[PDB]
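Some notes on the structure that comes next.
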Amino acid sequence: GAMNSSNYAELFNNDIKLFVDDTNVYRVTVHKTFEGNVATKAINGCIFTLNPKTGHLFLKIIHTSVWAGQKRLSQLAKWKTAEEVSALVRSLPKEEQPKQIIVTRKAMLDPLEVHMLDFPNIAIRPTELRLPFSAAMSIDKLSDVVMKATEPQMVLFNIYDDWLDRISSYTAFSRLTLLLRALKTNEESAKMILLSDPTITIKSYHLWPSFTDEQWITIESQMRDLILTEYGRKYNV
Amino acid sequence: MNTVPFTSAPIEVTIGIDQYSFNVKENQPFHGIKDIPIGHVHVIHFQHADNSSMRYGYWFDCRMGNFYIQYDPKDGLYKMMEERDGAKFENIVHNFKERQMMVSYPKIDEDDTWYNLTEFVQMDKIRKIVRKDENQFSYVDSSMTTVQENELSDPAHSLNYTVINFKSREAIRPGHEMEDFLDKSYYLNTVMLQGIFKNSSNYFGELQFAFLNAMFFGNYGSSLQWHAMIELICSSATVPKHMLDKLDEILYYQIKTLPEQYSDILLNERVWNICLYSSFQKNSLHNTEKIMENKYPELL
């Protein structure tokens, strides 16, 4: 059923599964009109579809044109998400199609379920975890390729860079969500922490810096410390 | 006016006939029910004084034969049987009514309640849901399952209701995924009305049969079927105007006849709030809305 802290290591067995995060699909800025009314301006968005075992990110860029002449956009965004996930699945060779898709937001269950009707043997599941995939657009390279795009377009990434060459999926996934947790709670500072030292760079084909094993420890500890500082501040603890 | 005689009454049981019912004591001289209106379907039903669970009953139509009730002590229930001998049947009936051991079907003549609950129920359509074609009447009880419940086990005893499923290929045209699942009009009008039921009257008849099985036997699968048939209409932006006005009458009389104390298991909170206040058809169930509010404001 629902994914939570109990059935957490399932993400790392050898059943193909993907997470689908729909939070950055329909993005707007809110502004005032000449007459003083409020209006929205949509910007480009992205479906965040991630295999947590391998790091394979299928970033489906959502061009603002898709909304042109449409009503109930936040509702439509959910259906376009499911249409695009289904199309991803159909495009994958059978042996690669996922056996589970885990939506990060319960509202996506019914659109996905309806779009996946041709794949009855793929289970659509909710989750009770509080995953931080909305901060995907705080990763500079993902935000850049989304914002530059001029047409619908899919871009493949590995969100783990080359970490799996030295650590396990479980660990990889925890580093990732820790880094994104920090990025969600205080982007300025999280980014400060990653980029302070100009001598540790990001490879042209990577998303994150090329930290050594020792350096990843200092980083994870600074991420941790930031997150607990920000919680104290929010609640006065 | 037709009659259903009872050979005997060996055990203490509560007998029901349509929306009427009587207590009959063990070996009370009770020999049947007289003055049953020809022209509608009827249902006679039983709840033993010992076993308050399993309510069970027979759906029938007098035009289709001479029917009677005999207790079977091996199987331990009142059974409906057909007497094929014309003469021998009028002979038992005349004797018992001359002996006056029979209760009269107690119809107030202002009351169109039974007619309103059964308007679209045809006996022929009943025998396609309770398939047992050696009998002109149909047996239902509290415990029978539906075909859709059997997909998620003995098919002889199945209630073969029409399968409705909002998340199915039948309901959702490829490419109109979003549109069909927010606006079920397609699924209602083309697939169900024009495809399977052929007309709104058979639709309504199953809907109404389903309600009555839920009410008289607390058949939980009938309750599901009834709500599904309601949700499908209320979730459809485009419905024949005649069907909307009939549905408001149908529901009015169902909600009116329901026992007040059973409103908790027989009425699905989500469906009813969706139909009355969220659906396309919120504004089209004026009678049903008004009764629901004044009688069961809690559920909403």
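These residue numbers are counts, starting from 1, taken along the chain as shown.
Any Cβ shown, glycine's included, is placed from N, Cα and C.
For the mutagenesis of A:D21 to N (Swiss-Prot position 1853), Swiss-Prot gives this note: Reduced growth at 30 degrees Celsius. Strongly reduced growth at 16 degrees Celsius. The structure shown keeps the original residue. Listed in sequence order, the residues of the same chain lying 6 or more apart from A:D21 (mutagenesis position) and placing their CB within less than 8 Å of its CB are A:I47, A:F48, A:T49, A:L50, A:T104, A:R105, A:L131, A:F133, A:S134, A:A136.
According to Swiss-Prot, the mutagenesis experiment A:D22 to N (Swiss-Prot position 1854) carries the following note: Reduced growth at 30 degrees Celsius. Strongly reduced growth at 16 degrees Celsius. For A:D22 (mutagenesis position), the count of additional Cβ atoms within 10 Å of its Cβ stands at 28 [all protein chains shown].
Swiss-Prot lists A:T23 to A (Swiss-Prot position 1855) among its mutagenesis entries, and the accompanying note reads: Reduced growth at 30 degrees Celsius. Strongly reduced growth at 16 degrees Celsius. In this structure, A:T23 (mutagenesis position) belongs to neither helix nor strand by DSSP; it is coil.
One mutagenesis experiment named in Swiss-Prot is A:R105 to K (Swiss-Prot position 1937), and its note says Severely impaired growth. Reduced growth at 30 degrees Celsius. Strongly reduced growth at 16 degrees Celsius. Within 10 Å of the C-beta of A:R105 (mutagenesis position) we count 17 further C-beta atoms, all protein chains included.
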Row A:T23 (mutagenesis position), column other C-beta within 10 angstroms, all chains, value 20
